[PDB]
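Asker: Take a look at the following structure, please.
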There are 2 protein chains.
Amino acid sequence: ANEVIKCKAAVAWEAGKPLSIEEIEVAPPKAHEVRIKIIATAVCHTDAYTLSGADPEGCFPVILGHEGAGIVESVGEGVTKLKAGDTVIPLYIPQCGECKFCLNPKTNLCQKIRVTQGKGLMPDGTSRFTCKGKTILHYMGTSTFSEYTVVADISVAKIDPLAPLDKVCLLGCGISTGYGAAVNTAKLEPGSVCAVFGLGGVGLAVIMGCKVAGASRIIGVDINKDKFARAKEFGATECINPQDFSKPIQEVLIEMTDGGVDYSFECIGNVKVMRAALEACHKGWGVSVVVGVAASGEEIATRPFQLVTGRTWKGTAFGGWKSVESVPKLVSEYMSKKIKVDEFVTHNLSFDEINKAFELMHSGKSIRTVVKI
Amino acid sequence: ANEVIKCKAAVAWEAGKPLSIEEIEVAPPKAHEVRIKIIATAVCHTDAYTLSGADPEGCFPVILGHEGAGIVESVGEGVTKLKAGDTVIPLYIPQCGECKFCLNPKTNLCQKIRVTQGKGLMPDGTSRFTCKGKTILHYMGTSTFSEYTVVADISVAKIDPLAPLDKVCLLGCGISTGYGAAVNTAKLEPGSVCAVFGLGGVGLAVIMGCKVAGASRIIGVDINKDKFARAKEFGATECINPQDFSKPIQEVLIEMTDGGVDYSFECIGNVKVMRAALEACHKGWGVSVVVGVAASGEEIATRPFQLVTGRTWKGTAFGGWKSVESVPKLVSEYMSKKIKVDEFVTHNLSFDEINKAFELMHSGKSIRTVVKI
Ligand SMILES: O=C(O)CCCCCCCCCCCO
Ligand SMILES: O=C(O)CCCCCCCCCCCO
Ligand SMILES: [K+]
Ligand SMILES: [K+]
Ligand SMILES: [Zn+2]
Ligand SMILES: [Zn+2]
Ligand SMILES: [Zn+2]
Ligand SMILES: [Zn+2]
């Protein structure tokens, strides 16, 4: 049958500390669970956020990581859609396909296993990870920073067997979220004028999506000019540095587009930028999409007049993609060269050097660092 | 040859004081202007809001009133589509039909004459009103509180000649705004679950709209239980008084609807309630609409999480109706008994008793008081 697996994993023993490569034990999959051999994983700002200890919802010890790609090692009882050998991507936003949310076309926020996932546990209320006699928690239902992870069977996307995993693992969060924010949440029309705040991975995917949608103008906004070049390569028609102006960035964009942009996207998680992103939208029909995850407690604000006169404030989680359905298609779009993925990889590292991925993120030198398990 | 007209008008010489019935002069229509004989007018909370002085940009002396219906008395140079005798409704939201706003299907906010109108002046930068050697300012481009008023030729809706003016004057604002908020802004689908905050004329019109759109549950919310009976009559499936509960109203609504409403409308102009209305919306697809009625002066707020997890914050002005082409149709819908108007009229007064219309409103014992000129 399926035996316990002894492998390595990057364990987060405590908030504020770097990850530790430990020898852990991964229990076999129980009913409706699948054990996956992680081949490649990357670091998202959210992983770092939780690791810092700033996340009031974060618990330790825990195995982080939610951008990964691997191969099904084994499945539990009741699982028939997935089998050993299947090429897959773990999903932090599952798709049971039977709940109120999955059944509603307007959302992708499946709630079937949210409760247990938030507690870093499998649906049955227990963890599949142990290390040196201690229970180690799951993270975002994925825990991709391990040679082997166990996820709910509704948290799995079966993808093209030929997809390069050291690439598509990025579709686990960043690229998909940004891309979807443009084509799913905003659904911008050809010819639209867009503004993108934050030119990191997510921001670049937004630009990518805006270009796929046929936007006439895509204005990149970032205080770090070093990110401009790549933003342009992705489709940005122009980039502006807020520090180069002496007035509110909103005013700069308004004057720059004769009224404001048709669509703006905040990809940083900064509440002040979110407000500016909203107010930079054109009167009457402007739409602003919050893609970034702001620190707990922080709240956004603006004057109701902004909404009364036509602006709309929206947000998105994982680009609004119903995970199980979409991810395989997104991988196919990458395979057929409809969207870019490779362009997001700025660095490559081995599992033992996973901490450098975190460092490269803070230094803001990279977009995405792919970790080879 | 149009001459100066000596007539009666309700002038607001200053804020915080009752309107003064004065004898004024109304200059003839200059190029592209229309002089209308007001037959009936009503008082909207906005009129009282300006009068109270609580409005930052409120200027005096001025002739208030923006809910009116009348007959074209004469037209200025260049006016070809309108003539003496035409049945009309003045519009505070114009429709030049050629600026970028009028040409865009996503908005009704024509900007052609915004600037001058905001200053209580006609497009040429001057006022047609005078009284006792003093120039009196126009209001919202309509100034219906006069036997005769002059408006830009793009601020005029030509309506069905058979329409009872002592009725359709309410379509100048309140009814149209609430109704449009439901069918244009929200565009709620049949079966939708709704919540309406503020059960005044606007709220009742929103309820009527929700009913026309085929909403399943329509929850009226107001701290004044006296407004419940009429709300039910308009279609509210039930009403709740926030004061009958300890927990925040959004928590109450969330509990009542197993997650929150699909659409919520704030019809009071209170930023705290606006936040409640937004958070009272269901996760994933909830949409809250701020119905333009004030200029609160303050700001609205919430946690980005609300938007990230699916809720959408919108706003509306005059229900998003492209005024010149819509008002006539709304009149036709009332004529065809598709929508209600008569049910909004709770009191009737003569022009001389116009101040009483303001009293009935502040005491919240009334929906709409139609003033017969
Ligand atoms: O289903 C739910 O209740 C909540 C779903 C959470 C989705 C919001 C995304 C927050 C940031 C994490 C992903 C980006 O790194
Ligand atoms: O400034 C513009 O272009 C359009 C105007 C936006 C104002 C919204 C209307 C609110 C006025 C009070 C409600 C009617 O008494
Ligand atoms: K759109
Ligand atoms: K809708
Ligand atoms: Zn992420
Ligand atoms: Zn589900
Ligand atoms: Zn116009
Ligand atoms: Zn009004």
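The residues of chain B that appear here are 2-374 by Swiss-Prot count, in order.
Quick reminder: no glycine exception, Cβ is built from N, Cα and C everywhere.
What Swiss-Prot records for B:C45, B:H67, B:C174 is Zn(2+) 1 binding site, and it gives experimental evidence as the kind of evidence. What Swiss-Prot records for B:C97, B:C100, B:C103, B:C111 is Zn(2+) 2 binding site, and it gives experimental evidence as the kind of evidence. Swiss-Prot gives this note for the published mutagenesis B:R115 to A or D: Loss of FDH activity and loss of activation by fatty acids.
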Asker: Give me the Cα-Cα distance between B:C103 (Zn(2+) 2 binding site) and B:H67 (Zn(2+) 1 binding site), rounded to a whole Å.
Answerer: 21
Asker: Please check each of the binding-site residues B:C45, B:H67, B:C97, B:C111 and report the ones with a CB atom less than 6 Å from an atom of ligand 7, ordered along the sequence.
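Answerer: The qualifying binding-site residues are B:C97, B:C111.
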Asker: Reported as an integer number of Å, what is the Cα distance between B:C100 (Zn(2+) 2 binding site) and B:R115 (mutagenesis position)?
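Answerer: Roughly 12 Å, rounded to the nearest whole number.
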Asker: I need the CA-to-CA distance for B:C45 (Zn(2+) 1 binding site) versus B:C111 (Zn(2+) 2 binding site), whole Å please.
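Answerer: On Cα coordinates alone, these residues lie 22 Å apart.
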Asker: Please identify, from the binding-site residues B:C45, B:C100, B:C103, B:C111, B:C174, the residue with the sparsest Cβ neighbourhood, meaning fewest other Cβ atoms within 10 angstroms.
Answerer: B:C100
Asker: Given the recorded positions B:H67, B:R115, and counting only Cβ atoms in the protein chains shown, which has the most within 10 Å of its Cβ?
Answerer: B:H67
Asker: Do you know offhand how many angstrom separate B:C111 (Zn(2+) 2 binding site) and B:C174 (Zn(2+) 1 binding site) by C-alpha?
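Answerer: For B:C111 (Zn(2+) 2 binding site) versus B:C174 (Zn(2+) 1 binding site), the Cα atoms are 16 Å apart.
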Asker: Taking 8 Å from the centroid of the Cβ atoms of B:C97, B:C100, B:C103, B:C111 as the cut-off, which other residues in that chain fall inside it around the Zn(2+) 2 site?
Answerer: B:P95, B:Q96, B:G98, B:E99, B:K101, B:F102, B:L104, B:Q112, B:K113, B:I155
Asker: Which of the binding-site residues B:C45, B:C97, B:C100, B:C174 have a Cβ less than 6 Å from any atom of ligand 2?
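Answerer: Among the binding-site residues listed, those whose Cβ sits under 6 Å from ligand 2 are B:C45, B:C174.
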Asker: Find the one among the recorded positions B:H67, B:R115, B:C174 whose C-alpha lies closest to that of B:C97 (Zn(2+) 2 binding site).
Answerer: B:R115
Asker: Using a 6 Å cut-off on Cβ distance, which of the recorded positions B:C45, B:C97, B:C100, B:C111, B:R115, B:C174 come close to any atom of ligand 8?
Answerer: B:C45, B:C174
